[PDB]
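Take a look at the structure below.
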Amino acid sequence: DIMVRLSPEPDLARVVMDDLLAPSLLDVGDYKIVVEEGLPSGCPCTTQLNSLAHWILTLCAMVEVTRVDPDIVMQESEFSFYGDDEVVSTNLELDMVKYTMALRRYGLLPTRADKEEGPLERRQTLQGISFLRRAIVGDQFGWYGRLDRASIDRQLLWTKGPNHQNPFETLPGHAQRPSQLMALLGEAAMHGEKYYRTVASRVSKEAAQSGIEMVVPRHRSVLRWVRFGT
Amino acid sequence: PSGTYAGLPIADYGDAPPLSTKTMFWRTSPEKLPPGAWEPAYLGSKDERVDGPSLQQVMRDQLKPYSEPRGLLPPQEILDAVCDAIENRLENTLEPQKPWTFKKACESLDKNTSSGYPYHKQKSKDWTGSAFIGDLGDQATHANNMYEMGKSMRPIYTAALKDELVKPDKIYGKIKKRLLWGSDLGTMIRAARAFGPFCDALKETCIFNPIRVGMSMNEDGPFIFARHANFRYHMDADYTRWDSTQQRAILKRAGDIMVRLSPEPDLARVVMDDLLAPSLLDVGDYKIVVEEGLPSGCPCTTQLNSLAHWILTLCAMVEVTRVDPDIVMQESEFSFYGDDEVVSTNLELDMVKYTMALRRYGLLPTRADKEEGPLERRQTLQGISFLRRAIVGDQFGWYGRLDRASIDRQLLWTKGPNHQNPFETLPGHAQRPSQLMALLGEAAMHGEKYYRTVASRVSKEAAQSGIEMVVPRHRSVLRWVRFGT
Amino acid sequence: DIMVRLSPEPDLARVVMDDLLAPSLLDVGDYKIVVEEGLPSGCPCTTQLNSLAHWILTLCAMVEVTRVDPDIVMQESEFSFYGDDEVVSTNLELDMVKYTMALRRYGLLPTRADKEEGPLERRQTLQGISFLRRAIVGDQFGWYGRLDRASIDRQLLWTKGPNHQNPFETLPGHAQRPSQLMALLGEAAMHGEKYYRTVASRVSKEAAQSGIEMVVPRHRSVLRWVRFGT
């Protein structure tokens, strides 16, 4: 409803929007089945429309529970959505027992992060919450998102290439991993000297057998590049 | 199916469309061609200059020597000695490249020319000034994956007959017509990726290294030939049926070097190992198997071929002279472009033993530019030729000048659309501004008198003509060709 | 006479040239004076006109001595000229006594390039002559002009700067070092390994405590940039 009304062509956008939401047709090999429900996640718009719903579902719960009108909640809160991924920040004194119910009651399925169990927890720090799969971290210089070391490590163990049947198969030098390789250093240097140095272990070797060779940067040197850019 | 086509095994059915019964050449005057004048090659059963064998048959004729017993390998002790020397020299000269992208490889290809197996579409039919879509697109994609993955593909070469001007005999005597191998786009881009960096390296050291592929006769000529002149003895060595007489064993030796100087060697090994594996050739009705000789389709091959050449020659010299190939190669300047060679050297070379060596390898030199041998060598660099140009010893330096008789032709014939009868006149041509110029400058270097008779012909060839152009003065244009830019 | 003939405004050149050659006025401070002879050497074209005379003078003797038509000698000879700077190569059998005598008669003062004495010797080897204070050298790859040891030694020991009265003074961290300092790196490669190491360091020494850091490429890696390219 919202996106159509907000589009330069409401008359036309409506016909298209009705089409998406109409009980959907999903080709699953042997058949095309009718999917009446959930989200039809094909199209371009989709992920925006998806987040838009998430906005609508979070707000409803907050208003249902706190009983403050939705403009005041929203002037008292900072929201972050991306499809299903979400941070919800508010000064309002929200009942977490009462909240989770409303959510579940709408048929949603919230879990206590990857810590298991509730009611959902609230905290008075932002540290620890994450978003787009990076850790939300704050220091003397401001806030930033930091892809965690476990997550960094895998990227060292796997590289993308053409479709094949055995995952343990190794490529050649693969002469197009300098872009990706650089980021890894950046990501690492935000975990202090100890770590970055042992990521300086691997990013070194896997640079020998590759298309070109450059020298590995200094920590403080790359951390700056990483934090304030560019 | 099975199992013998012109001396060679059958492996499968062919998919090659039929041979061109047509020429691209067209006459410039209706005037009756001079006596003994070159003409486009024979065009089969519909050709009207003669009734002769099928093109099918002509091609069988061309395939005879691929089945011939191969010649012998150079002595093992001399073979490695050289090969290790050649690579070290490249290593001391070649600027290391950065790997060729699909993007780059897809760009390199001569877009005006058949796709090969299996669509057989001219490449332009499917390109976007950008990348291959549709048919070739898919073909181009698949091969690229097989590259990065270091997995293998079987080249499928298509066979053709070169449309060119030939000595009239080769129409009215024993009909001959030269064989070409069309590569398939898969092998094409694949080899382009694998071996493009190397060829580029070669390009940008073609004056310092004997492999002159990519050179400019005009810009680079005066200094390549200047290096040659720095040596006492010079020799034509003129080879018959180079590509057919080749030994894969040596093609593998040049393959090894090439692969050794490639950015992604492991990826390159495969491509080579394929290129060199017994070649499948698509000759119309049947695909057959060519185990020996040089498979000529893809990029690379010409540098590959010269590189082999380099080896063979360097072998004979070490074989005969008894000298370490480093010294030979430092008492000598070479020039190879495919089979076209010129060898300049300070070492007294026993011409009898030397020729013998080459023949023993299963090569076929004829006599320099006369009849019968022992091969011979001169004290002077004039008289030798290369890339169809006579090397000239001028006060302003050395150069390449296209011979009189070669000019007469380029004035007698013009390239156009494909037609049935070479003798028709191309109704009021347009495209000559560049080509006319060059031949006017070619004739420039043959003196003031020759230039006049040319100028006039140029002009009535500028009669019914697209651009009403000036004949510049001789002095002026002679300045223009020699010195540049 | 030649320069004018072969210039697009001959009429007007005739003047400037007739001007440029007329008994010349030279301000030495106390007085301007008249110099009627020798080269008047301030003008853009100056060095070409002077080269042009060197040619004329070289041929004049050569032709006198061999007694062959000057254009013939020019097709049995190759010449390089740069003001007073020459290399004369030839297939003509040339009498070194009479040649020396012929020039010293034109009033020239040649000498034996490396042993300071005439008649001028003539060797069978292009190696050991210099041109533009680089020495002619030939290896298995071809010929090249190389700058010698002492000159490259001198180029490290000193550097340009603004005007000053005492030359042992040292300015701060000279920033226009790199673009040159690299070339020095180049020109020493051509003396091979041992020496190149000797320079490789002296280069490190400075450039670090100057602009940024220097990459000191491997000896064989410069040789290729230096000899071949690019």
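Residue numbering for chain A follows Swiss-Prot; the residues present correspond to positions 1440-1669, in that order.
Per deposition record, X-ray crystallography, 2.8 Å.
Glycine residues also receive a Cβ, built from the backbone N, Cα and C atoms like all the rest.
Within 10 Å of the Cβ of A:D1508 (mutagenesis position) there are 10 other Cβ atoms, across all protein chains. For the mutagenesis experiment A:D1508 to A, the note given by Swiss-Prot reads: Complete loss of oligomerization of RdRp in the presence of VPg and RNA. Decreased interaction of VPg with RdRp. No production of infectious particles.
Here Swiss-Prot notes a mutagenesis experiment, A:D1523 to A, with the remark: Almost complete loss of RNA-directed RNA polymerase. Proximity of A:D1523 (mutagenesis position) to non-local residues of its own chain (separation of 6 or more, Cβ distance below 8 Å) is seen for A:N1489, A:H1493, given in sequence order. DSSP assigns A:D1523 (mutagenesis position) to coil, not to a helix or a strand.
For A:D1524 (mutagenesis position), applying a Cβ distance below 8 Å and a minimum sequence separation of six or more within one chain yields A:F1570, A:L1571. The note that Swiss-Prot attaches to the published mutagenesis A:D1524 to A is: Almost complete loss of RNA-directed RNA polymerase.
Look at A:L1531 (mutagenesis position): DSSP puts it in coil. Annotation of the published mutagenesis A:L1531 to D in Swiss-Prot: Complete loss of oligomerization of RdRp in the presence of VPg and RNA. Decreased interaction of VPg with RdRp. No production of infectious particles; the original residue is retained in the structure shown.
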Query: Sequence gap of 6 or more, C-beta under 8 Å: which same-chain residues meet both conditions with respect to A:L1531 (mutagenesis position)?
result: A:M1501, A:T1505, A:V1507, A:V1512, A:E1515, A:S1516
In three-state DSSP terms, the structure that A:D1508 (mutagenesis position) belongs to: coil
